[PDB]
Amino acid sequence: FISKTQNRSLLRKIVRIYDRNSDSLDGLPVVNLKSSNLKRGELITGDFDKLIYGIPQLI
Amino acid sequence: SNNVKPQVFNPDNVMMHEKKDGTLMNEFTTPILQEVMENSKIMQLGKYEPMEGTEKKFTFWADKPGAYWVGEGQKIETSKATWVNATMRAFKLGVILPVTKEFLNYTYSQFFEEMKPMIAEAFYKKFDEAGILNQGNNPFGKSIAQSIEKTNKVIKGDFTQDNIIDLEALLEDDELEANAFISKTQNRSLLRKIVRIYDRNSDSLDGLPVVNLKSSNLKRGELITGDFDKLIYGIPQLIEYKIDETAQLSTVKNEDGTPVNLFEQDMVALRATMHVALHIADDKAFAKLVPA
């Protein structure tokens, strides 16, 4: 899952389906985006092995 | 004057071999300890900073540089890294322990060595209560409690799953995530009977550690949380002990009202001092739950 940390609250108070100790939702890892564009109420999930990236030039 | 009853003192902090009824404290058995004495919770939770004067200057990164997507042969734009300045100063803790040389010879030969752990505990408690709770006439003008009062970052309510989670969430609004809780052990009860969110086996609340303050100033219904890496402390002087046999002590008085002279009166005193410094690196990083 992809989340914004501002909505851990909404994952804590539902019943448990989430834990912060591993930071996992229903057994999958939650990854936090440190950005302003993913809003409070929004959660993303997928088979992320279907996302491929490459780097022709290192910095 | 040829007076042989022992001196009465005010405020009466002097250790004496003879009691006023004439009991002589020979064959004295060294006091044993009913506890394990407390570390500083500031020094447990906060970050240490090496300090060599009594003032330290901090520079923190504040703005990260940007980046641009650029087409082939398009102009790359410029960007800026920013920092912010901050500073912390030290203050002095101290105590004096006066003792009569009869007491030091015949009653408790090692008193000024066995007192050192207890003096350290007294300084740690004084520092914790000053920097966390803003209590005991703190010098710094900086504290967790004063940061929470300034930001008004407070929940009024009972210990409930909603109020404890809303308290933690009140930090994450600022992208800051809580790193611990501060509690008074008298309110473990209120953490036990809510449903579970707490366990005593680890003494953790919702996965974070709970740290107990052994002080009277944090009330029953009150719970504190924050990103405690935003609390920084330093120690220019580790505790130094000077033992003296000839000073006057003005802060103690004889029964006749005179200051205590250690040479005329055949006495010894231990002076302990320490310099210690506190900085709250981000005053938004802390929040409090308080009873209605």
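Using Swiss-Prot numbers, chain B covers 16-210, 217-313, in order.
Header entry for method reads electron microscopy, 3.1 Å.
Any Cβ shown, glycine's included, is placed from N, Cα and C.
Features reported for this protein in Swiss-Prot:
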type	residues	note
MUTAGEN	B:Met52 to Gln	Defective in producing infectious virions
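For B:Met52 (mutagenesis position), the Cβ neighbour count at a 10 Å cut-off comes to 13, with all displayed protein chains included. According to DSSP, B:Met52 (mutagenesis position) is assigned to coil rather than to any helix or strand.
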